[PDB]
Every structure is written in structure tokens, then in C-alpha cells.
Amino acid sequence: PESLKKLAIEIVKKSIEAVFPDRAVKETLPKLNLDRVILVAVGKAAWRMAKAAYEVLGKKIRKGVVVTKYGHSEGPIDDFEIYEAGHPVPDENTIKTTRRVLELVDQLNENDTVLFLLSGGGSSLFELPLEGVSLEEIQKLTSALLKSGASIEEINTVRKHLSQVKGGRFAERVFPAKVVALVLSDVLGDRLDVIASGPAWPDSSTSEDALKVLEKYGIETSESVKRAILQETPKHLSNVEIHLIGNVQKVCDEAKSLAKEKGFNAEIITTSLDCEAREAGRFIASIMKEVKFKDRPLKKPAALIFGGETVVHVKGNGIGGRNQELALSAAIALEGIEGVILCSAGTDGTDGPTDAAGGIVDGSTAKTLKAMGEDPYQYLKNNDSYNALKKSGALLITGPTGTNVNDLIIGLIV
């Protein structure tokens, strides 16, 4: 009873380890046989990904540079240059460090290779406007577009046409050298045209597209900006190889195999979960009830695996997060059923603005709350999932993982 809870926590903890930067790199990079390497690592996981590459390659790296969030770097790595910069918004340090990265990659020859180690936050952490466009203008134009209700693709079209590195321009500067990118994806569906706005990915959108977006949302812009946009972005790239070394699929696969390794009939139901968090908790609960009482779509002992990135339409003023709402909603749906554990987790280690990664619940959780005089629906209505789970000993606390590939959910039935 106690032990099944422990079993699911271990599976969740060990599944996430499969996408820690160190292990993700070491399980991929050696197979690629890289030589004459300039290492460029950008992202919230930049420092650990760089350290792991150094250990694989050593002096085959001729120069290394690291840009990550303030407070994220963990000291020297041989003689690599270690930098930190603005996130979630780019600042003067972003400009400085990006400018330095372009000094490291210009005038390389066909025989050289850039090892591009990429994780979350790269739109903010990797940026240098085109000559005559200001960072402020970029900050302001983005915010104007968001507020006006522009789509992420429309924001992206405009951003790529204001930048020296987005929209494939980075790969274009590395030319004639090769780009081999290792990507640790925090974007659902691992869309490389969106991840960091595709600095080593061709930009299918045009200057015309960018200007039509601004016109569409009535956003006024300088002459400087409009004539910066007229410089078309690379429509094709010949010097790039991309490998996804971490994403939500890898994490689901590892949980599937860890679960099998423990005697469970295990399957992945989906890795593209994106609906409302509380409604997803009920759907998953309904599947668990099918297994429990009808022994399908898996026979007991069963392990159902889910991955994705749910959302919460915030109506109240509580504290919580998507994974904690998904768990709290499920505990309501599973009240009174023996033999069921559900465990949800942000692979961050951080669900909402909290120290918890998610929830760990069963058929007693809701009645533990009722027996204390609390009402589970009221915590959910008020978006106060964190507190409901703390009161019933159902918070999953992992700590920061040093990675982010969205959400893992696991349901066990016996």
C-alpha cells in the first residue's frame, strides 16, 4: 500500500534521470565521432551539457563557451568561457555574450565542427539584433504582439527577421563549418523551427510575412526596423545535423521499460497530452478504473504512462501547478478504489511557482482530506492544489532536476 506509492515515485525519479544532461549527452555524443570541435552551449542546462561533452571529447574541443541563466553556472570547465545572461527577457549580457559566440564561429573552415548544445531559454539567452535595431524595440514589439493576441508562429516570423542568430542565421555564420546540434527539448512536439526560434533551422517565412504580421496587429515600427526585416532569412541550410537527446518521449520510454522491469504490464497511452489539467486527471482516472474493473486496455498489474504539457485556466488565487491539479482531480475521481496510484511530475522538479514537482495520490487521498474537514473540490475550484496535497501527504518533492522536457504521468493498478 505504502510500498506501491514508493514504487511509482522511484519509477518517476529514475525515468527523469534518463534526460539529465550528463547522461543524455554521454549516450549520444560518442556515437557521432566528432573532431576539431568548437563547443557552444546555450540554455538553462548549458553548464552540465558542456561539462559532459568535455568529458567525452577532451582536447578535441579547441574552444568552449557557455551561456545560461543567472545563478545556473557551476564554475570553471577547463578553459571554456562561462557566461550568464537575461531570462526570460534578453538583456545587455545577452548581446555581449552572443556577440562573443559569433566571434568564436566566424572564419571557420569546412573541416571544423560546431557542437551546439541547446536547452530551454535560448530565445532569451541567444540574441543580437540586426545593425540599427535596438534590443528595446525587440522587447517592446514582442510584448505588443503577445498583448494583441498574436500566434507563437507569427511572433516567431517577426523575431527571426530582426536577429543575427535566429531563423537559421547562426548556422549561416558557422558556414562553411558544420553544425552538429544536441537538443534537450522543452517544447511539446519538439518543433525545431520554434525551439530558440531555430538558430540552426531554415526559416520558411519571408520578409513580406513579417511585415504583414505587424500590419495585421497594427504595430507601428521604425524605418530602422522595417529595413532590417527586408533582409531575408536562410530558406535552406546544407551544414546542419540535429539530434534530439532529450524530450518527453525518452522519459516515457524509460518509465515504460522501468515498469516492465518491475513486473508490470506497461504501455504509453500518449506523449502529446495538452488539454486542461484537471480534466486530464479525470480521463486518466477513467482509464485506471477500466483496468481495475475490466482489465483493459492493460491487465493487472498495469502501468499506464502519459506525457505532455497540460494547461490550467486560472480562476482562483490559490497556489498550485498543472501537475498538482491533475493529481488532485484524479484523487477525487479515484476515491474509494483499492490498488491505485497516480503520480504526476514536472520534469523540472518545479510545478507552478512551488517547490513541488507534482502529486502522488490514491483512493484514500480525498477521504483523508474529508476526514480533516476539508473539501477537495473547493481547493481545485480555487486553484489551490498545492495546499490540498500538502494536507494529505500527497506532494511529490524531487527538487530541481537540472532538466525540462515537460510532464510525466504514471498510473499503477493492482
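The residues of chain A that appear here are 4-417 by Swiss-Prot count, in order.
Recorded method is X-ray crystallography, 2.5 Å.
Any Cβ shown, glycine's included, is placed from N, Cα and C.
Features reported for this protein in Swiss-Prot:
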MUTAGEN   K47 to A  Very low residual kinase activity
MUTAGEN   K47 to R  Significant decrease of the kinase activity with a 180-fold decrease of catalytic efficiency
MUTAGEN   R325 to A or K  Significant decrease of the kinase activity with a 17-fold decrease of catalytic efficiency
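Across the structure, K47 (mutagenesis position) and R325 (mutagenesis position) place their CA atoms 21 angstrom apart.
Annotation for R325 (mutagenesis position): spatial neighbours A280, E312, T313, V314, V315, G349, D354, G355, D410, criterion Cβ-Cβ under 8 Å with sequence separation of six or more. All chains included, 24 other C-beta atoms sit within 10 angstroms of the C-beta of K47 (mutagenesis position).
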